[PDB]
Amino acid sequence: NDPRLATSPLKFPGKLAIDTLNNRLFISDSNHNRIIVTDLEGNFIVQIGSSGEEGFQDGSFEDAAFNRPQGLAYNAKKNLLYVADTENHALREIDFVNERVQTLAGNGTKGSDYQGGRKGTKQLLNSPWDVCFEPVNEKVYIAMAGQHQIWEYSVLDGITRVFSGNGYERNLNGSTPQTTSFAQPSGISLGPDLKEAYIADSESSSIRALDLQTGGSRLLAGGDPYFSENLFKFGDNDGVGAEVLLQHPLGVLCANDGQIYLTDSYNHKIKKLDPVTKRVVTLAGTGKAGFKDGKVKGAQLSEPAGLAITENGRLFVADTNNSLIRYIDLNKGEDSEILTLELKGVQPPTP
Ligand code: NA
């Protein structure tokens, strides 16, 4: 209903990443098949995918093409942005020093390889949805939503292989990669000790912690902790551990203080999960899909999916179905509000 929604330059942005060294915000503008780089205030810097048209082309920023990208991760040391180019079934790399877009894995077509281990474009994928970058070991962890697996790309050898999950669509939290299953994982974010990676397990409606040394995982909140086959213990309920009900969370972000932020996407809320107490509170949203800013208990979102955070504590949200990027300044409990962040200089894909 609002005038801001009519005039958005984004169409259904899926995810977000942030460069805190250089005050840059990366927006995956999924349904325009492009990446937008703005400053932390929404002012435009540069575009990757100017056509707006679904395609699969490497090269310079103006030649390059994506197909419904979602997840973005930032390599600070090398000034690179990893892209989960979902409907190209590829992992792609935006090079900001060389103004080049390169493909790191995948070949354009959906694979059936549940094991992997090939190099570069010879290794196929299946709807990669989110990524994160482990900086000491130079690994990209991939949420393969299409095979219910977490995969691992090594920067050093160019190998993409399965990292965890046997491929059955289940909420199964074992202690090895084979004895673990995922259910449409769509968000991954590393804890601050780099030993765990928190998982937004969408079709189980759970948040899970993948062990980066063993390959097993722990159930944190949401889902049925008893029957790995029940992908229906979903709902909307705050609490601790098994009390918690979520519905199809698509995004997750771990902050440096260890606190986990998530998008309870089909509940149109944004929740915070404490990794020690397993307590989940609601940070913003009512439960009704729509657009409204202000204080968070009255405020509204529409299928949010992606988060990024500054170190002064500003939490940006890809309010996907509203096609807006929003933000909340955390830890102002009585005064907490969700604002819409206008973007200046950002315009639709030119014909
Ligand atoms: Na991510």
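Note that chain A is numbered according to Swiss-Prot, with residues 557-907 shown in order.
Per the header of the entry, the method used was X-ray crystallography, 2.7 Å.
Cβ coordinates come from backbone N, Cα and C, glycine included.
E859 (mutagenesis position) falls within neither a helix nor a strand when secondary structure is assigned with DSSP, and so counts as coil. Shown in sequence order, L806, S821, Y822, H824, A845, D875, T876, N877 are the residues of the chain, 6+ apart in sequence, with a C-beta less than 8 angstroms from the C-beta of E859 (mutagenesis position). According to Swiss-Prot, the mutagenesis experiment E859 to K carries this note: In soq1-2; high light intensity-dependent and irreversible nonphotochemical quenching (NPQ) due to a decrease in chlorophyll excited-state lifetime.
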